[PDB]
There are 4 protein chains.
Amino acid sequence: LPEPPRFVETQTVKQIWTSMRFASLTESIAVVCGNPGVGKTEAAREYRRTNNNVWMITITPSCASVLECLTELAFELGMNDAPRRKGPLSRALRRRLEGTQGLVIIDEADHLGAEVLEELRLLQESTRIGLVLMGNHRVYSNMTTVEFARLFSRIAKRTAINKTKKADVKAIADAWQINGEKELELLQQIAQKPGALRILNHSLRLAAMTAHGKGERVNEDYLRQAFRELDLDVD
Amino acid sequence: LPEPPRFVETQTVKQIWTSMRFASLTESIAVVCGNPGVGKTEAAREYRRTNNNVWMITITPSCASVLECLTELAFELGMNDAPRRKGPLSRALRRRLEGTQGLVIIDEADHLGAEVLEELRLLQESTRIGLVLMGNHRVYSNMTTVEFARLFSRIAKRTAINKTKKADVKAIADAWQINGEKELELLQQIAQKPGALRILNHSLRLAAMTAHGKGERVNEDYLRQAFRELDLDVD
Amino acid sequence: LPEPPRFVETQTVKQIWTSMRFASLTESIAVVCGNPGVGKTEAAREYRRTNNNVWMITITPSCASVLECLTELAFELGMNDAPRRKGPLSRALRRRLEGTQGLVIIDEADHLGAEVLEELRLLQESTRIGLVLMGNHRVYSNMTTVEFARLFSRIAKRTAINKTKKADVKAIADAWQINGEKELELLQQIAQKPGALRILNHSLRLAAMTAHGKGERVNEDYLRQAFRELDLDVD
Amino acid sequence: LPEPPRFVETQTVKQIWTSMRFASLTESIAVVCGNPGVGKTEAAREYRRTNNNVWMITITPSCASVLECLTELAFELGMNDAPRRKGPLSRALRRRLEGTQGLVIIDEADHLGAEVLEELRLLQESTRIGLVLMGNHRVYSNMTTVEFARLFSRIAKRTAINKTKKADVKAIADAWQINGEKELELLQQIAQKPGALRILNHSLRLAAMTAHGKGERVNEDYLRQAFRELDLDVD
Ligand SMILES: Nc1ncnc2c1ncn2[C@@H]1O[C@H](COP(=O)(O)OP(=O)(O)O)[C@@H](O)[C@H]1O
Ligand SMILES: Nc1ncnc2c1ncn2[C@@H]1O[C@H](COP(=O)(O)OP(=O)(O)O)[C@@H](O)[C@H]1O
Ligand SMILES: Nc1ncnc2c1ncn2[C@@H]1O[C@H](COP(=O)(O)OP(=O)(O)O)[C@@H](O)[C@H]1O
Ligand SMILES: Nc1ncnc2c1ncn2[C@@H]1O[C@H](COP(=O)(O)OP(=O)(O)O)[C@@H](O)[C@H]1O
């Protein structure tokens, strides 16, 4: 019956905003390597939504080249007049973004070739801007160890988040107006299982839509009805 | 002599609308795997008919590629200016649908290659929208098990409907104004045989057109005259 | 200090030999679909080792065609003079194997195209012999449903083994001369975890080589020392 | 404990031998159209095994052409010196088989093109021999209706067998030494379900191998244990 919150600031969100603003204002490269289902994509989307001079793209294996990634960057910077070449595209990206004190955000940096990430680091080094990587722990694990070693000298900042926190899901429950202590422990048990923010928000929206359709309050019984579903331990 | 109902809300329809709104507002992927003749196509059509920011396509083996599916999507989103390439088409689809909080509905997801469904999940993950699959039980059975395993982490919701319910055909009979208890049992016997909604609506419209042509009421005799046809147990 | 047994007859081995001799003497097709680590490969190898007029090949994705599979068959039947064509190869395979009352054994039948398995079933139907498939549960799950439906009429026999039995690991412990009841329960706990025969034989040979290097008897402590290794619950 | 019979003469076998010898000595074309699992393949194999001047091939969709079928015929007639052309191959087949008063047997004649079956009927008409077709009821159903109409004038004989008989399974039970009346009725119930000879011989060999492994007689309980398997009514 109250509003379902689309987002809440957490301890992990306040950490990743600190590292984000650090990589931007420092104008240096930071890696966010950690297991997904923790919210780094939506946190970076929230940062780009709140703050200007911030740019965030995604990288697919269908867009794993240098040219496709720079085309994504040209679409993100607001330039539909991107040349199909690699050279003058790169120099136009260098022209547009110089002096902006901007921030480039890279999601799924584990799908990168060495030439692609090398062109991105030489780009940001020739632009005096900040670069932020996302993905699993393989993003850092592809570097330990000699081809990204100068990049390992440029990579100074990383905040690695494997699993969530107690105050993390506590602030989430505060956003969703949850005060049951057994409910708190059950949400922590949800946070124990992987895909934590995903499975958590699934269970929360199931319980919320159930409590609105039945006209009631989300209780621990609606949490058991939601979390008992989704077939997580089914092989 | 009264109006033949084109649609009725059922328990299965109320379940699949719940899962549909869940996959949309959750902005995550849900699978509807189950044997056909249960009404999932017309229920999704009804949901798109009642609700805005909702998009539903179909997938044929003649349109089983990435490019044909994205062309279907571009036709569904109202963009006749779709480029024939795969790249700028995908980025235009990403531009148009971002911020819309929309819902993509996929019918017959059993005909999918791994690259096609991978491009769709990377699309919706780069669009912050909801994706709904339809088809038989092979849609989930193609995943159990490693190539869609990260998608099995994204696939959290599924409502599997094999056969219908008693209150299902009861609400259908209430839409068709049927109060015979033997008529109720005979409609349940229709629901026992597969292609349940198809064979059921066939028998209902035969009995209705028969009762209008003879100027009478649909009785159990018109139900036997309709259901005795269609040659279901003929080899 | 006694001899480590390379093989023991089990209840599952006696079942799969029954189904094997049934598919051979019946001269019809039988499917063995079940999760691996149960010993179906070594049981079929043991059957071919003990019995004549028995042939067993493997199928890789590198040999997933009709021609490569029939080349494997020609190598298995003892014919190095196999033509590189598909036709006269198939007719020579039909000539050599007719009247032999033989048995063809197929391992990893989940990697099959429809043309390959169709050529194998038309081969064995034109040879009056038995065909045995192996693999996971996807071997049968690729048929439920119309292209292998006549093959589903030819497939009459299947013995599906998901997990092991109590008398299974009891006979294994009897082969390895184990009489501890807590040791029996711990071997059953090994059998609970998947890759059951693989992980079991790994733990047994670790404990046996440890007891021979230390000059002792395999105890429950050597079982904990072996089974505590292998890093099964490590992510 | 007695010998499992590989074959028994039935009423259907005595009928199909009558039609077989009729098509041969008449030197004319006969069609055997009927649902499989009735034993027409093994009956024709038995006829070729007992009788000389008898030839039986199979036809696959991989060998659906004229040339592949005549190559099968040249392999069946004992001529490995078959030319790869269509002409001199056909004339050598006409030379070898003239004056022999032979019999050509065709299995799965439903996979035939019109040119293939036309070349076979012009072959046998230019050889003064007999031609026998096998397959489902579609073999005759592809002719009703003008392109095989002169062949419908040459096709004078057909014996269509859809399902088995009481004396059929009675003679089978006499071959398998079965004297239980409830056992007789249960074997008739096996004969009711399609794939009759296939499912029947499967159940018989399961009960026989079970009675030999347990050292007992095949009873009605072994028939229930065999026939209760095979998962026939499982979807
Ligand atoms: N503050 C928040 N409150 C609730 N859910 C959140 C929050 N931030 C992120 N999420 C969740 O995170 C999920 C996606 O992030 P995630 O999958 O962890 O990204 P990645 O795959 O890049 O690690 C979304 O389903 C969203 O519900
Ligand atoms: N509420 C309803 N009342 C009556 N019939 C329905 C209803 N919803 C769906 N149907 C029937 O469902 C049929 C088509 O759905 P279906 O074939 O089950 O889709 P799919 O093939 O994707 O499973 C239509 O013939 C329609 O008559
Ligand atoms: N009788 C037996 N005693 C001990 N181990 C066995 C026996 N039969 C099979 N195995 C084990 O089975 C393993 C391989 O079989 P498996 O991997 O299950 O085949 P598949 O992969 O085809 O299922 C081997 O490691 C072997 O040790
Ligand atoms: N006299 C017989 N006694 C027992 N079984 C028989 C006999 N004749 C044929 N069969 C059975 O018929 C089966 C194959 O024939 P079938 O499949 O009917 O041929 P088609 O597929 O061409 O119709 C075999 O499994 C064999 O066991």
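We number chain C the way Swiss-Prot does; in order, the residues shown are 67-210, 215-305.
According to its header, this structure was worked out by electron microscopy, 4.4 Å.
A Cβ is built for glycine as well, from the same backbone N, Cα and C atoms used for every other residue.
The ATP binding site annotation in Swiss-Prot covers C:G100, C:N101, C:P102, C:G103, C:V104, C:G105, C:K106, C:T107. In three-state terms derived from DSSP, C:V104 (ATP binding site) belongs to neither a helical nor a strand segment and is classed as coil. Taking the Cβ of C:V104 (ATP binding site) as centre and 10 Å as the limit, one finds 24 other Cβ atoms among all the protein chains shown.
Within 10 Å of the C-beta atom of C:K152 (mutagenesis position) sit 15 other C-beta atoms, taking all shown protein chains into account. Mapped onto three states, the DSSP output places C:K152 (mutagenesis position) in coil. Here the residue is the original one, while Swiss-Prot reports the published mutagenesis C:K152 to A with the comment Complete loss of strand transfer stimulation activity and self-integration protection.
Around C:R187 (mutagenesis position), taking its Cβ as the centre, 17 other Cβ atoms fall within 10 Å, counting all chains. According to Swiss-Prot, the mutagenesis experiment C:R187 to A carries the annotation: 20 fold decrease in ATPase activity due to impaired ATP hydrolysis.
Secondary structure at C:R220 (mutagenesis position), as computed by DSSP, is helix. Swiss-Prot documents C:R220 to A as a published mutagenesis change and attaches the note 12 fold decrease in ATPase activity due to impaired ATP-binding.
C:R268 to A appears in Swiss-Prot as a published mutagenesis result, with the remark: Almost complete loss of ATPase activity due to impaired ATP-binding. No polymerization. Under DSSP, C:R268 (mutagenesis position) is assigned to a helix (H, G or I) in the three-state scheme. The Cβ neighbour count for C:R268 (mutagenesis position), using a 10 Å radius over every protein chain in view, is 14.
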Among C:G100, C:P102, C:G103, C:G105, which are binding-site residues, the residue with the most C-beta atoms within 10 angstroms of its C-beta: C:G105
Residue pair C:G105 (ATP binding site), C:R268 (mutagenesis position) - Cα distance, angstrom, rounded: 8
Residue among mutagenesis positions C:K152, C:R187, C:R220, C:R268 with Cα closest to the Cα of C:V104 (ATP binding site): C:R268
All-chain count of other Cβ atoms within 10 Å of C:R220 (mutagenesis position): 14
Listed recorded positions among C:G100, C:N101, C:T107, C:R187 whose Cα sits within 10 Å of C:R268 (mutagenesis position): none
Distance, C:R187 (mutagenesis position) to C:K106 (ATP binding site) (CA atoms, angstrom): 21
Listed in sequence order, residues not in C:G100, C:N101, C:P102, C:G103, C:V104, C:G105, C:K106, C:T107 with Cβ within 8 Å of the centre of the ATP site Cβ atoms: C:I231, C:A266, C:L267
Length of the line joining the Cα atoms of C:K152 (mutagenesis position) and C:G100 (ATP binding site), in Å: 32
